[PDB]
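What follows is a short report on a single structure.
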Amino acid sequence: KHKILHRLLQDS
Amino acid sequence: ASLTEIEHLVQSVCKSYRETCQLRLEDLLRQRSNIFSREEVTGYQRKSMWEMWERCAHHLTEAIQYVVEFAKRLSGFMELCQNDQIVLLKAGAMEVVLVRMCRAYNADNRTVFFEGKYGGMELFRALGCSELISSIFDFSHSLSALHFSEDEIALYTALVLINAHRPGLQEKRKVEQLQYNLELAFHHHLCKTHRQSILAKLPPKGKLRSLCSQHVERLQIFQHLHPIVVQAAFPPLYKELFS
Ligand SMILES: CC(C)CCC[C@](C)(O)[C@H]1CC[C@H]2[C@@H]3CC=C4C[C@@H](O)CC[C@]4(C)[C@H]3CC[C@@]21C
């Protein structure tokens, strides 16, 4: 999908 | 910026550590006499290279998700720009896993906890990266000689993560501030508990960096022979951090 680090960081 | 504030920082980090430690120290300790049989070792040793890599990558990455949760909980970490968060995580997440490893390591027989039992280095032979495994078990063994507490693991690994010298940082000075206070919390808890004798006993800096580079090198050789394994089979988080 893309950019799993971004996701982990944004997700409360 | 206050004594009371750094007392709170010690408390904050220790508790944050316990909530993100993946397994409690004594669930590891209690399982030490569960040792992989000779027949179970040859089963692991009969897995292909890519199959051992992906089983290992999987477990590493579930450990790394805990480390990411831990970092998120370190003071000021979320108030840094996303570039720098990613930089601290790419440089530190593996370092933290290597430190967290000493918990899951039995110095008596040099074994680590893996898939429900303890195995030695030989358990990992199908990975094809044997100087590295030996280096990692050596590091883990020198760390065990320190006899860290859970609190000391918390404070130290917070410090491996929050480092203003990491290359690639945009806002170096914001992270110096963050690190400075965690340096203080760590030093504070050691003089309170009359450790501090372990400050010169701690690894360099270098050392961990050398361990991490070696892992990436090894991964890179692996990718040469199996390019699309990493891109399609490995957890994305692992791919993102390491290649
Ligand atoms: C990815 C691979 C090619 C390099 C790493 C090889 C290794 C040193 O064997 C890795 C593979 C799986 C790893 C383990 C997987 C999960 C945990 C539990 C965690 O709470 C602390 C560390 C620990 C115990 C890891 C230590 C290092 C291990 C045991």
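Shown for chain B, in order and in Swiss-Prot numbering: 265-507.
So how was this one determined? The header says X-ray crystallography, 2.3 Å.
Using the three backbone atoms N, Cα and C, a Cβ is placed for every residue, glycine included.
Residues near B:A327 (mutagenesis position) in space but far in sequence (CB under 8 A, at least 6 apart, same chain), listed by position: B:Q286, B:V361, B:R364. Swiss-Prot gives this note for the published mutagenesis B:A327 to F: Completely abolishes transcriptional activity.
Annotation of the mutagenesis experiment B:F378 to Q in Swiss-Prot: Completely abolishes transcriptional activity. In the shown protein chains, 16 other C-beta atoms lie within 10 A of the C-beta of B:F378 (mutagenesis position). In three-state terms derived from DSSP, B:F378 (mutagenesis position) belongs to an extended strand segment.
All chains included, 19 other C-beta atoms sit within 10 angstroms of the C-beta of B:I397 (mutagenesis position). Listed in Swiss-Prot is the mutagenesis experiment B:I397 to N, annotated as follows: Nearly abolishes transcriptional activity.
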Rounded to the nearest Å - Cα separation of B:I397 (mutagenesis position) and B:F378 (mutagenesis position): 14
